[PDB]
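Asker: Mind looking over this structure? Questions follow.
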Amino acid sequence: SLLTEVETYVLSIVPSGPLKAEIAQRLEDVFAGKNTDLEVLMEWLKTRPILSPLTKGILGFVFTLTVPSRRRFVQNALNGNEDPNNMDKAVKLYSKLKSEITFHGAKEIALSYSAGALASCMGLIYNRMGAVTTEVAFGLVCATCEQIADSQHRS
Amino acid sequence: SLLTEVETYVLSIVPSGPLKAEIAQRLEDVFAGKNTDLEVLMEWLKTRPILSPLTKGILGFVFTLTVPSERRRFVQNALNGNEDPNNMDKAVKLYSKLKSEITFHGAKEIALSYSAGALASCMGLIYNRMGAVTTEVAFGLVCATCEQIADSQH
């Protein structure tokens, strides 16, 4: 059910703790439409401990996307590197997602790319949020999160 | 000097005014460090008739590079425009190269080898990523752009 799928790919990369609680709550809040001030949330997010800049960006992005009403700290994190090759393949991924309509198609083709590219793709979409349907944008964030979580593992 | 080089290329893509003169007057004004608040200017630029949106956005870009008060949806909409794939591809590539340029004439000569839609696309990237390129190089870009746009007009 849409919310529950981004709610569990996003919540995934967030390190276990109390922060995990508040974020979930703000997630299902805005997903309902309860408390929709984006700058209220952005302010809270920017100040948060534990969360890497990237994680903050993915979260910013999602929030920006789920609200009905742009921050540098988000933008900087997704773009990071600005590695010419991640970028080149961000642009290639992006063009494919323009033709996409569903969360699942977007998600599937996104996982055929690198973590660097997906971060980059998001940094392109952040400033072009309308350029892709909402399901497809989420499918990007979820794919991004998923691979972040296919690295985080032991031995 | 660069500030007047930029000027002539900008006025190049604006029809005879004399809103044109209101514009030439405002570019000169900021370039001499006059009393200039970016918002008031952008607001005044947004509103303007006659000026096609792309023109507003090149202007806006140019002001952003030259006025203090430290984004604008209409400037961004003008430059990114369509948010079109084969233009972004060429613009991203141009973008990384512009990071490496240090001069005005270096940027200008590179950029003029790419197409105008890509050049507008790249100004979009740089407007979004404001400090990633140097002002001299950014100026080499807008002039590159204005030269392509204007030598298409005939």
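Numbers in chain B track Swiss-Prot; the residues on display, in order, are 2-71, 76-159.
According to its header, the structure was obtained by X-ray crystallography, 2.5 Å.
The backbone N, Cα and C atoms fix where each Cβ goes, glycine too.
Dumping what Swiss-Prot says about this protein:
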type: MUTAGEN; residues: B:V41 to A; note: Induces short filamentous virions
type: MUTAGEN; residues: B:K95 to A or R; note: No effect
type: MUTAGEN; residues: B:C148 to A; note: No effect
type: MUTAGEN; residues: B:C148 to S; note: 31% loss of RNA binding activity
type: MUTAGEN; residues: B:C151 to A; note: No effect
type: MUTAGEN; residues: B:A155 to G; note: Complete loss of virus ability to be rescued in a reverse genetic system
Asker: Tell me which residues of the chain lie with their Cβ under 8 angstroms from that of B:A155 (mutagenesis position), as long as they are six or more apart in sequence?
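Answerer: Result: B:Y10, B:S13, B:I14.
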Asker: Out of B:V41, B:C148, give me whichever of these mutagenesis positions has the highest number of other Cβ atoms within 10 Å.
Answerer: B:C148
Asker: So of B:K95, B:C151, which of the mutagenesis positions has the fewest other Cβ atoms within 10 Å around its own Cβ?
Answerer: B:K95
Asker: Taking the Cα atoms as reference points, how far is B:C148 (mutagenesis position) from B:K95 (mutagenesis position) in Å?
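Answerer: Pair distance, Cα basis, whole Å: 18 Å.
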Asker: Could you tell me the whole-number distance in Å between the Cα atoms of B:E71 and B:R76, where 4 residues in between were not modelled?
Answerer: 10
Asker: Please report the Cα separation of B:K95 (mutagenesis position) and B:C151 (mutagenesis position) in Å, rounded to an integer.
Answerer: 18
Asker: Would you mind reading off the Cα separation of B:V41 (mutagenesis position) from B:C151 (mutagenesis position), to the nearest angstrom?
Answerer: 24
